[PDB]
Amino acid sequence: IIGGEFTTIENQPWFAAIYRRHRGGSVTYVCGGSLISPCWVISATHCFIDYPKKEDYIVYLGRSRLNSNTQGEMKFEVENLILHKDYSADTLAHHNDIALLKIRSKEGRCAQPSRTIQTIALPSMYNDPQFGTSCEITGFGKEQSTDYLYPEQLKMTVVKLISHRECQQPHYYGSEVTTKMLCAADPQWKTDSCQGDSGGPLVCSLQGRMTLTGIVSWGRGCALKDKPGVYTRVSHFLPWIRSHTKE
Amino acid sequence: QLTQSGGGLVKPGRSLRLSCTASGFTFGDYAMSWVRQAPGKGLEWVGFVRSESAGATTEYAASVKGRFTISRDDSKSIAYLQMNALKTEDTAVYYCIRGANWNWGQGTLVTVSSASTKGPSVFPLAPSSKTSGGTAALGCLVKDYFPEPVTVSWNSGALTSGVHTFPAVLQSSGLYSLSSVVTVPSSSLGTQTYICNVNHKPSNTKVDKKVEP
Amino acid sequence: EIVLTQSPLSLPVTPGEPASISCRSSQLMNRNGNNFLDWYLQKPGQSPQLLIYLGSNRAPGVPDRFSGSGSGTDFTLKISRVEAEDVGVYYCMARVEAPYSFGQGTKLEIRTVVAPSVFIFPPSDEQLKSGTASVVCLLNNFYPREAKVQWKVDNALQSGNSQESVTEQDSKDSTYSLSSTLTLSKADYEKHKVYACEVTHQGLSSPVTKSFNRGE
């Protein structure tokens, strides 16, 4: 997350923090997640493409801090991981960058709601906000593209949706971008998502309820002019979701 | 994995379609790249086709965007680089690539020239009468052929160690010439035959010369 | 679009010593850390093979001696210790977006001095029937590459009737081979009797000569 500000997990209670064990007991933050159902988290498949083994990932809800434990947070294993069949990335762009994780705690419980722990509203077929609308993104991603550490407290920041006709442009990302994808940047490019923010939520206020209209997927820079972020547009995966999502 | 067919000699302004047949992997899951080289100099990237899951859009390089187009056919699992108005500066060995970069093929030299094909004559370089038990040298002289390339194997690729195939050289006329050469143990002559298999696809010559003492 | 210059263009190394080529660009990251610069090697022969992908990941089967590194605009490939087989041109390549592009290349030349094995081949009756005569002389598996051959037919040094070609460094013993070839009319071929190929080369004490008469 470039620009932005630090938040507590409460401003963003649907966020999920995904860790991978390197073995030894060694864990590292991999990707962000959004909790869409009390037993289901959704992310990007690139986050796990190289190490698909499920018995190997860890999800934390209600976690606002990275290596200190928040109060109220719950820990889960991964009952199942499902990457999108037609996931491709022979190029800058990812395609179909969408993954689901089935979580369950050591006590067998799925996710219990609270002020820390909330689900996120999926969009609906035709409810994508206007271009120029202001959604928020959040995560532990780096705070400068040339940086070594990850910020230890969660961040958030607000970007404005960009029309697909606009970032299909030469100066932008030309043919690299499809209509199953959704661009979004600051208008003076002062703030964006960065490495680490992958798999986290693009959230918009829709008819009141907070909603998950995008997933952090890819972009060229971290907040360069004419080089926005890019998101999996969740409306175009509602069947795939639905299909896989039930189980 | 990636056999490049099609190609050869063409006149300027004329056209040509290089195909590329694929195996061992799922052709539909990958972009397909193409890179040129041109003799003596480095690589120019020329274009790609996307996976299809990604929209199968194509990007091209500055040099070629006008003339070249580059297709796919998931069905037959081939990629095709159709080059249209052909410039002499387009002469190069052109590789199919798979993915951005994963697995190049062997490429196919396209040479764009007015001049006509000349299939080669292949002559032996018989061994001298020297010394058991050091090493003797025999060879094949491939002369007066156009355009490039020729391919030379010794006993159908059963004999690789100590083969040297020298850069073709453009004779004072306009025809290329070259020689391939083996070193073998002296002891081996008279008992072991030595054939050079010579290949010039531009003139559909296949010539196999036995090179005996 | 993105222009890469790599340095240096040629680069000589003693096997067991480490080498280091460096590609300098002007662009290049994505949002997961990866820089979109690859390293290839074209081995003598042809067909480039991918060495490092995505800046720092070693392609599969690529030996452990190779190493991707760089950041920003300055990327560099590294061999901990060269081997005979590593001779070739190295190309770095930019594929962040838009049009892709290569560097010019780097030619890694690699060994002790070793003398040519000289041989000489008379024309064939088959080529005489044609009506032209190619006698050839091959210098075999020598290092360095600086070489002169002189052609004598009877008692005349030859000038300007002969072309040489040379191989690229060998992958296995790092030596070159050369073939010079003198062409003459069938007439000149039988007006004279002794044909010789005189080779001077740093690894040779005195020049060496290889000849034949017509009828051996």
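Using Swiss-Prot numbers, chain A covers 179-425, in order.
This entry, so its header tells us, was determined using X-ray crystallography, 2.9 Å.
Every residue gets a Cβ built from N, Cα and C, even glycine.
Features of the protein shown, as given by Swiss-Prot:
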- A:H224: active site, charge relay system (ACT_SITE)
- A:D275: active site, charge relay system (ACT_SITE)
- A:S323 to E: Abolishes phosphorylation, proadhesive function and ability to induce chemotactic response; when associated with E-158 (MUTAGEN)
- A:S376: active site, charge relay system (ACT_SITE)
Minimum Cα separation from A:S323 (mutagenesis position), reported as the residue among active-site residues A:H224, A:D275, A:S376 that achieves it:
A:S376
Mind checking which of A:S323, A:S376 has the fewest other CB atoms within 10 A of its CB? They're the recorded positions.
A:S323
Residues from the active-site residues A:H224, A:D275, A:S376 that lie close to chain C, Cβ under 8 Å, in sequence order
A:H224, A:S376
Counting across all protein chains present, how many other Cβ atoms fall within 10 Å of the Cβ of A:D275 (active site, charge relay system)?
29
Are there any residues at least 6 positions away along the chain from A:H224 (active site, charge relay system) with a Cβ closer than 8 Å to its Cβ? List them or say none.
A:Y265, A:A267, A:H272, A:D275, A:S376, A:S395, A:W396
